[PDB]
Amino acid sequence: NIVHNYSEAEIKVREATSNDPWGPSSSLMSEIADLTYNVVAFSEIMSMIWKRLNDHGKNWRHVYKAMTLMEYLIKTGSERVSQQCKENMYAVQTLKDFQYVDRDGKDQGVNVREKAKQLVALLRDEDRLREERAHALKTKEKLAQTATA
């Protein structure tokens, strides 16, 4: 990871992409999105996400949640997020053929492939990206003004 103690941003990314049977919460992803505007945190955040995406088989949740977070940051964080993804398109495209059938015969990998496929389509369509971002930013805005339960 090339860091001593993890920064708060790195801890948040790891938590959001933990190898656990649950997806990232919107509140946590929203915090990470704000952090993408911090010049130092941006680099730490992207580096950790690319690393969590670098995994296989039984660790598919790391990959799936990392893509979910990347998708969120592409649409809701600094524009530099989508810019770096476009520059490293190959690293997103490889996930389109990720495979994993668990020991019960359940294909978990197909969902990783589908998300990668749709994410790639989004990143290559500039007009869609602008629309998705406007809608995503409004959603984060609405989220911030909605009370708990």
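Throughout, chain A uses Swiss-Prot numbering, with the displayed residues spanning 12-160 in order.
If you're wondering, the header gives X-ray crystallography, 1.8 Å.
Cβ atoms are placed via backbone N, Cα and C, with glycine included.
Annotated domain 'ENTH' per Swiss-Prot: 12-144, in sequence order, evidence recorded as sequence analysis.
Looking at Swiss-Prot, the entry for mutagenesis of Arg63 to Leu says: Strongly reduces lipid binding. Abolishes lipid binding; when associated with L-73. Summarising the environment of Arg63 (mutagenesis position), the number of other Cβ atoms within 10 Å of its Cβ, over all protein chains shown, is 24.
According to Swiss-Prot, the mutagenesis experiment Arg72 to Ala carries the annotation: Abolishes ZNF145 binding. A C-beta separation below 8 Å, combined with a sequence spacing of at least six in one chain, links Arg72 (mutagenesis position) to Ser29, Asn30, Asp31, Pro32.
In the three-state DSSP assignment, the secondary structure recorded for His73 (mutagenesis position) is helix. In Swiss-Prot, a published mutagenesis experiment is listed as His73 to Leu, annotated Abolishes lipid binding; when associated with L-63.
The mutagenesis experiment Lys76 to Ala is recorded by Swiss-Prot, whose note states: Strongly reduces lipid binding. Under a cutoff of 8 A between CB atoms, and with a sequence separation of 6+ in the same chain, the neighbours of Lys76 (mutagenesis position) are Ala27, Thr28, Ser29, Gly34, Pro35, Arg63.
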